Amino acid sequence: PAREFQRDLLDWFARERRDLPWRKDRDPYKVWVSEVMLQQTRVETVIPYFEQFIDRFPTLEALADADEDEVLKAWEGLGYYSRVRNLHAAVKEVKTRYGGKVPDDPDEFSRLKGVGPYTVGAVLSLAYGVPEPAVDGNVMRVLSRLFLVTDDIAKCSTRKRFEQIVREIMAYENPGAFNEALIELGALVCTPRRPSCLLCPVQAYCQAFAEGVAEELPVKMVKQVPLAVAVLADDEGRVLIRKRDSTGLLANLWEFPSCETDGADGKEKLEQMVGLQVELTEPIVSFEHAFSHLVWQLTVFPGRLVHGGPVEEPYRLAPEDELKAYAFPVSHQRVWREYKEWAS
DNA sequence: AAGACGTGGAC
DNA sequence: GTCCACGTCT
Ligand code: SF4
Ligand code: NA
């Protein structure tokens, strides 16, 4: 009863659609940026970042031409920073390989880094009208309730199944609208907790509602790392920072020099990291920072740095008022915050 | 197949 | 505390 389903869904969407910043138009760049920003991030969090980011990088080409530090700094605080290194690389490739036009073919677009099955669907359906499914966590919830699908959401195959369902029931007349409506339904009505079934526009089609199980769907299924962090100031009040490797945790972000210590075993593995001259006094605060897959237990040790050689490697001597220029992870932003109200 | 990869806010 | 949060890449 897909034509039935479509009308009721599409009609609700026309009345209820939020005026989000990225819905001002269907510019593929604009759509693409927002969809990358919205991955594992709440709409409310994204709104300010999207605006500053577009203000700063108005077009695809502006973004491609920007320094990566510039781009990381625009992302600073959003999390999952490889989203933006991927977006940046991908956007560079569209400029050069595709004349600056986001490819409207699913296979070509999917090949860009950071661009996966969901992003292909979202961007190409919204921006160009391509009939590809755009199945996110939202959509998976909706479809898992509509169709009483009890496969584990984490399984790669479950997503494939959902996409089949979309290809079957999608309004091919208007795929962007259909895809966006499915998403908005998940965002506003068919919510993780307490879905608003009595108000849902597609309730008559929904099995979970008829079975009394809306809330139990979809079905679905961390290590500790101790860290010592050094804040080292000149007599000129210039602070020692460093850029992280381009691979792995918090890639390419700047940090106050640190190392994993495994147990509260000293400030010496800190004082060790030489290659220039430092004595370290007693630590001033200790807090912890959660990631998705680990927790940092941080201890920050204030210190005095003397120059006895050049500054190379990934380290860099930044004066105090220039720290605000670099992208720091939130954890290391707090390290600095504590260090400063300390020195009061 | 499943772990890496941030962050903040509702509950 | 938990869940959001499949999103993508590995
Ligand atoms: S009826 Fe309840 S469960 Fe079924 S789609 Fe609408 S909100 Fe989701
Ligand atoms: Na890809």
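Note that chain A carries Swiss-Prot numbering, so the residues on display, from first to last, are 9-229, 234-287, 292-360.
Header lists the method as X-ray crystallography, 2.3 Å.
Quick reminder: no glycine exception, Cβ is built from N, Cα and C everywhere.
Reduced to three states, the DSSP call for A:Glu43 (mutagenesis position) is helix. The C-beta environment of A:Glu43 (mutagenesis position), restricted to residues of the same chain at least 6 apart in sequence and closer than 8 Å, consists of A:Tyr126, A:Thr127, A:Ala130, A:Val131. Marked as active site, proton donor/acceptor by Swiss-Prot on the basis of a curator's inference: A:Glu43.
Feature annotation from Swiss-Prot assigns DNA binding site to A:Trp30, A:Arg31, A:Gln48, A:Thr49, A:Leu86, A:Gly87, A:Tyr88, A:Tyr126, A:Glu188, A:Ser308. The 10 Å shell around the Cβ of A:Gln48 (DNA binding site) contains 11 further Cβ atoms across the protein chains shown.
The feature [4Fe-4S] cluster binding site is assigned by Swiss-Prot to A:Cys198, A:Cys205, A:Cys208, A:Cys214, with experimental evidence given as support. Under DSSP, A:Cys208 ([4Fe-4S] cluster binding site) is assigned to coil, being neither helix nor strand in the three-state scheme. Less than 8 angstroms from the CB of A:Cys208 ([4Fe-4S] cluster binding site) sit A:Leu193, A:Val197, A:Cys198, A:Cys214, A:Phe217, each of them six or more residues away in the same chain.
The DSSP breakdown of the domain 'HhH' (A:105-133), given as helix, strand and coil counts, is 14 helix, 0 strand, 15 coil. Under the heading domain 'HhH', Swiss-Prot lists A:105-133, citing sequence analysis as support.
According to Swiss-Prot, the mutagenesis experiment A:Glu43 to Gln carries the annotation: Loss of catalytic activity.
One mutagenesis experiment named in Swiss-Prot is A:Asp144 to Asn, and its note says Loss of catalytic activity. Cβ neighbour count for A:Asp144 (mutagenesis position): 24 (other Cβ atoms within 10 Å of its Cβ, all protein chains included). Under the DSSP three-state reduction, A:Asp144 (mutagenesis position) is assigned to coil, being neither helix nor strand.
For the [4Fe-4S] cluster site, the Cβ centre of A:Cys198, A:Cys205, A:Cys208, A:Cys214 serves as reference, and the other residues of the chain with Cβ at most 8 Å from it are A:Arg153, A:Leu154, A:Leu193, A:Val197, A:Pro203, A:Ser204, A:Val210, A:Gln211, A:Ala216, A:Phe217, A:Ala222. Of the deposited chain, 4 residues are missing between A:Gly287 and A:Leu292, and the straight-line Cα distance between those two residues is 6 Å.
Around A:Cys205 ([4Fe-4S] cluster binding site), the C-beta neighbours below 8 angstroms that are at least 6 residues distant in the chain are A:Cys198, A:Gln211, A:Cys214, A:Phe217, A:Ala222. A straight line from the CA of A:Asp144 (mutagenesis position) to the CA of A:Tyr88 (DNA binding site) spans 17 Å. When Cβ neighbours within 10 Å are tallied across all protein chains shown, the highest count among the binding-site residues A:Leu86, A:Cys198, A:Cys214 belongs to A:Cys198.
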